[PDB]
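Undergrad: Here it is, the structure, as structure tokens.
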Protein chains: 8
Amino acid sequence: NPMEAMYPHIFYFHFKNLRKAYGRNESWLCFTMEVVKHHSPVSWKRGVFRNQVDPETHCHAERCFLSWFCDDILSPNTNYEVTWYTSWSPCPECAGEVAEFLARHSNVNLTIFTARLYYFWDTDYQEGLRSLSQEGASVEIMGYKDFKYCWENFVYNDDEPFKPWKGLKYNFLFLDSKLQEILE
Amino acid sequence: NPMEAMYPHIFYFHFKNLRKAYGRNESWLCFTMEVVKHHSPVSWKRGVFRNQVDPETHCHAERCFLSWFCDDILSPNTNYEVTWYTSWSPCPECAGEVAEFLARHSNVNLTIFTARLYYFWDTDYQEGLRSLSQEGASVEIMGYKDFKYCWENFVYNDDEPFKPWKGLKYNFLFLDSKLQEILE
Amino acid sequence: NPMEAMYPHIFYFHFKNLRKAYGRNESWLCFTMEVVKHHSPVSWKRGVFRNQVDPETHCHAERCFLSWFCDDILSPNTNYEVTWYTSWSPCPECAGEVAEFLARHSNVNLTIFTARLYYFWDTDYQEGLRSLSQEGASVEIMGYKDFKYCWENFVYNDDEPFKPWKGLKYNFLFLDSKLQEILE
Amino acid sequence: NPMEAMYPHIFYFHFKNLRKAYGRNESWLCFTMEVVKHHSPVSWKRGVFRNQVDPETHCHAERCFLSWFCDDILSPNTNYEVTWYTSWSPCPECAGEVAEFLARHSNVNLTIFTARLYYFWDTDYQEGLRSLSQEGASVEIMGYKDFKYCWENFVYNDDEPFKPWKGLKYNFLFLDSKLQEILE
Amino acid sequence: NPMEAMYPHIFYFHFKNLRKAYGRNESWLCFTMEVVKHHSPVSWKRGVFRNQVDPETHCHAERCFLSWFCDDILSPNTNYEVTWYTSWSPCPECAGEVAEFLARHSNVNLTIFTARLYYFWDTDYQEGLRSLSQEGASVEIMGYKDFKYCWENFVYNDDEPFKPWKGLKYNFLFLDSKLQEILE
Amino acid sequence: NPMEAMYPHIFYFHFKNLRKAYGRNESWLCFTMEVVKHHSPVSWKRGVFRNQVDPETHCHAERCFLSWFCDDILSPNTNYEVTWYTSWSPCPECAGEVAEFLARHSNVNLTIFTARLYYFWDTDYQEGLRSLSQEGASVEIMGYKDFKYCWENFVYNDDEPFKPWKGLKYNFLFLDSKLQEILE
Amino acid sequence: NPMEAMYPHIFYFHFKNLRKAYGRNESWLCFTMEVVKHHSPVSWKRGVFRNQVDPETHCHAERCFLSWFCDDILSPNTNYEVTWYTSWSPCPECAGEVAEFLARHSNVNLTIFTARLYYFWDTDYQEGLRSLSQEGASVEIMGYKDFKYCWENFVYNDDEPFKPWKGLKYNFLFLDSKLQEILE
Amino acid sequence: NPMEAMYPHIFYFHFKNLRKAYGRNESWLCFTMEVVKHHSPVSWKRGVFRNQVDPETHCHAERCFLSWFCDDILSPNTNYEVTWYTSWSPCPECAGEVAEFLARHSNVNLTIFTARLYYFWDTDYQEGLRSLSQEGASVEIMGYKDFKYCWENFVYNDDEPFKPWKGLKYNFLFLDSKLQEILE
DNA sequence: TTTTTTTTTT
DNA sequence: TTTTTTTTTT
Ligand SMILES: [Zn+2]
Ligand SMILES: [Zn+2]
Ligand SMILES: [Zn+2]
Ligand SMILES: [Zn+2]
């Protein structure tokens, strides 16, 4: 960890936007970096993060990524532009913590695509999610478009084409509508 | 270790006999024993073995079966009918590590059925994979008939039809001829 | 430098206004001048500029045009009508490096038409790209009409129809709105 | 150099198997590495090599790759399995030189796919090509299958699907037949 | 006649608002009544009507509803809230046959929602379909909202989600404008 | 009747080769004629036949078609070449009766494709089916190929592409194998 | 004649919307009828008409169809709804003559799709084309959509998919724009 | 009649050896003669024959060649090497009409190569097509090699490569076996 | 995939 | 793409 590829099921079992469908007690994060040292080349970085369960360093993926990014990368005076493809979305208290990283780290920009939502009625979630988009970080909901790109590059697809499910395009509409309301 | 079966999704993945199958950082060993103490009912011994990548004993799944069958089982003066179903062909130091085993334990007869072959161009694999079928064992490629077997006895198929995958017979044949070239 | 035109294949590539357009490690600047010494025929000045990544002068294509137009051309007391067609939006230190130029050389009027925008989230780009159209210049996104122009005057099209590409108008619009957001 | 992606035309202008069609005075090589340190992880390496023209270090791609592989990589006691997708095939005297690298470097295995052939009547070519397959290195001719995989991974495709030409499947047949005769 | 509901498969078929929809040799009429005798509980009356093509009474589904509502129901001095859901727009001799009905039975208020329009170019349809909404009725095209209604109250949906079909809203809109052109 | 098109479900509910899957108490026949009057043009004829249930003229489709073909068509001295796409195959005693029509009617040739089989152990069926192929009439089993052509031309498809099911390609294999044995 | 299918080339040589591209001295018409006898079934009729060159009965397809429709069909009191897919459009004096047929024949409605235009500057053409749409007959320009349906049903396609050309989608735009101006 | 060659588009159409090839209401006969008067230079005679469907002589292309070769050519006491290339297999009354010809004109040797077979189930075709190759002629199916020949000698290919079509060899083989079954 | 394309249709 | 599928057809 961080591993660079989800096994075909790990993707389906944890990336299906099935709201009231109980079956996800963890969260996965897929990303793509973008290093830009003012007057120097531009390199890429991609991978996958899972929630930890060992003695220490719990982190719900979102956090686990911030750790990896701080003491490992985070180059002085250089810019960054990361993209996320989270599954069990920034948790009620995570979304807020992430929005405060982009705070004391202006050299980094972020774009977040998510499959589900830790409920759209929870206060903490409305807080951290609204405050996240206030710090300049576009938060959208994975549609058929995003699930394809996410399956083709972060899954040991064995060269198999993405196969959509019943409800995808719907739950997108419903998840997007209920987000565009909280993200007003 | 020794667990009794593999979940459905786990099987179809680590057992797909592909050439480009990238993502299998572990080999799986399945088996059916057949104990004949001569003066009792013919008993058996099923099971499955995931490999190892932890602190103690970094056994390549094949190495862990010998340790389990050496002291827990193996009754002096009793013929054994062992049948494997390895996903990842026997590794270099393992192909010989088993040939030396089969050598001393004459009462043990073996016949292996692999799904994929580990770098068939290499010598060290051909050395072991050769002297191995030269002992009394028999190395063979899993065809449709064999895979079917596993989906019935070594997986929690939940009473479900096999359903192969494009290029099973094709990959099978090519793998067989590439083996029969070496195995001589 | 200053070459007169781009080969067909070279144009369609470095000029495709895409969002994910990865592979453009150089910016291209096209232009049409219009010299009016007031008491003579209205002359012009065409051309194209590839950037630099060699030993001497690491000018970002935009920096090399100022050096070429500073001493070789530019006749004191003569209005200039400059029109660019940059593939890669003006870089941070260049957006301002040109605003300070346009400042002193009042007789020089400019209007830029970019194909793609260089990290619009960043501040340093918005600083320059703002004070630039605040000088007397005008930054704008290349639409279908503009691209067409180039394929006629800055490329060895060999007498051939334009033929856009999927997502030209779409990418165009989104890029325009993202610019009009900053440009204020 | 070695760069990691060919611009769309560089691919078409140099990878089209148009025998008597004069228009290729250079050669390109696309590859994929495969590091295997006995009991350690397995990393990948991909890129592109072009013929040099600078003062020294000429090399026709084939050679340029051997240089890069020697003093840079080539890890002691570790194995390697490279694959090539050459354009202007191993030159009359290169094919032979490559076959002699695989000689004093048994830890490395090779597979070569090519678009055209430096003529199939040239002695030196029959020598080096026959001697190349003698050192254990399968040399085949790119078909529609190979050109697709080669275009989708080594070309700034801008996410565009491979588009085949008139003669591809034919010249394959003719190039493969005239190779299976020399590679008897 | 009057049956209470349509099987799932039957609905999606005879109700697909298509332009080329060929194969509907029968019209279906669905309805919800709302009886208000003023001095009693507000009751209702559901139902569905298949047309006719048998020996006696060749009523076009619409003609059969009037016969059923004329003597079996219709209590003098009681307001009626009728709502139809015809698949096939009211036929020529039917559009007027209903306008003359609505005329005399003033206590009857109606509002129709059709799925498809029967040859809108013809006059005889426009004559009826005009004087019909000029009586107190109201002819309208079934949009997504209305179709949904039916899949809930007039079909044995077996507790299942609606799931429209490509070109529902598209065909809907075009049909609406083609109606609003006539209906004037 | 004979109608010229099956409603989408009538096709699925009656053309699915689900052996022990009880749910087909009737039979449907889809066909294509071919008139050839020695030295005259060549016209076509297509349609669909369902089993009758009225007072008289029962016939299980197979028969209903022979009736229609006798007193209606069957032109003297002219040839015919019909093709069938039957669902609930020639019944134990029908297959035989059909084989005896081709007897006293040599001017007619036949080709039969079927979805299921009225069991392959029934004597009468082995009789009539073996005797049917003896009279020159190729009897095969609908595969994915046949179901597509059969769905695209004999079903009010509303311009929708054929959508295959779970078991199709399998039951074909099993039905074809068990037929090639009886049709020895 | 009227034949019911164009040979693959006859379609390409005469249905390509290549304005100034000289190579069409004749005209072809593809159609689909629609009989509707008030309270009777609804039958279809399709075919192809070519310009005559024999001694008499010249007619430029458009006319040849009116002849066939008059003394042959044209049933009293019954309605009709025809559709055209003309190639060398209603000639300057034909378009007008067609518009006057729809005059003394109100029971017939028409929809015309065309590939090219007998020039959009010719008076007679502006007359007959404007007067044609005045008599209630929608005249549009074949796009990719129309050419597909037209190729799949009126051409001996040998089961081959429609293959579009260079300029189709463009000339449509240009032909549609220059028509929406005259059809104001 | 006798014309020297077929236009490109005409060939590929009437010569496509398909099973469902519907649309060929005419047969084409190609041929190469080889006159040997024994005491002169070996001359030849090329040509092509379209069938007939006009007032006088309704010859089926094959019947018209006999009339042309009976009086215009055919010099008593001179061996003839005739080779046909019929698109449509010899018709019933023609297969025998030629067998009776070959019978009397012994000095005439023939060998036919057909593209498609006319209703091979029929008897009258087998009668002729049998006694025909029993005379000294030889009926055979056009494979890839033969078709190629025609595209070189009987068509205005305008110096262009053959380019077969999907299912040429496949249809070829099946047609050959179906012929070899009869031809016995 | 629960309702509609983004410039010149290999 | 110059002639033919490799196990259970979202
Ligand atoms: Zn720089
Ligand atoms: Zn190890
Ligand atoms: Zn005739
Ligand atoms: Zn009626």
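Chain A is numbered as in Swiss-Prot; the shown residues are, in order, 190-373.
Header says: X-ray crystallography, 3.7 Å.
Quick reminder: no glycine exception, Cβ is built from N, Cα and C everywhere.
Marked as active site, proton donor by Swiss-Prot on the basis of experimental evidence: A:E251. Here Swiss-Prot flags A:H249, A:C280, A:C283 as Zn(2+) 2 binding site. In Swiss-Prot, a published mutagenesis experiment is listed as A:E251 to Q, annotated Remains able to bind Vif. Annotation of the published mutagenesis A:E251 to A in Swiss-Prot: Decrease in cytidine deaminase and antiviral activity; the original residue is retained in the structure shown. Among the mutagenesis experiments that Swiss-Prot reports, A:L255 to D is described with the note: Resistant to HIV-1 Vif and reduces Vif binding but is still efficiently incorporated into the virion. Under mutagenesis, Swiss-Prot gives A:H294 to D with this note: Resistant to HIV-1 Vif, reduces Vif binding and abolishes incorporation into the virion.
Please go over these features one by one and say how buried each is and what sits next to it.
TA: In the structure as shown, the Cβ atom of A:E251 (mutagenesis position) sits within 10 Å of 23 other Cβ atoms. DSSP assigns A:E251 (mutagenesis position) to a helical segment in the three-state reduction.
Cβ neighbour count for A:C283 (Zn(2+) 2 binding site): 24 (other Cβ atoms within 10 Å of its Cβ, all protein chains included). DSSP assigns A:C283 (Zn(2+) 2 binding site) to a helical segment in the three-state reduction.
Applying an 8 A CB threshold to same-chain residues 6+ apart, the list for A:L255 (mutagenesis position) reads A:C248, A:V287, A:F290.
In this structure, A:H294 (mutagenesis position) belongs to neither helix nor strand by DSSP; it is coil.
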Undergrad: I'd like to know which of the recorded positions A:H249, A:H294 has the most other Cβ atoms within 10 Å of its Cβ.
TA: A:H249
Undergrad: Taking 8 Å from the centroid of the Cβ atoms of A:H249, A:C280, A:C283 as the cut-off, which other residues in that chain fall inside it around the Zn(2+) 2 site?
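TA: What remains near the Cβ centre is A:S216, A:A250, A:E251, A:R252, A:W277, A:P279, A:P281, A:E282, A:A284, A:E286, A:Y307.
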Undergrad: In whole Å, how far is A:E251 (mutagenesis position) from A:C280 (Zn(2+) 2 binding site) when you measure between their Cα atoms?
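TA: A:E251 (mutagenesis position) has its Cα 9 Å from the Cα of A:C280 (Zn(2+) 2 binding site).
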Undergrad: Cα-Cα, whole number of Å: A:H249 (Zn(2+) 2 binding site) versus A:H294 (mutagenesis position)?
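TA: It is 21 Å, counting Cα to Cα.
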Undergrad: Test of understanding: give the count of other CB atoms lying within 10 angstroms of the CB of A:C280 (Zn(2+) 2 binding site).
TA: 20
Undergrad: Between A:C283 (Zn(2+) 2 binding site) and A:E251 (mutagenesis position), how many Å separate their Cα atoms?
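TA: On Cα coordinates alone, these residues lie 7 Å apart.
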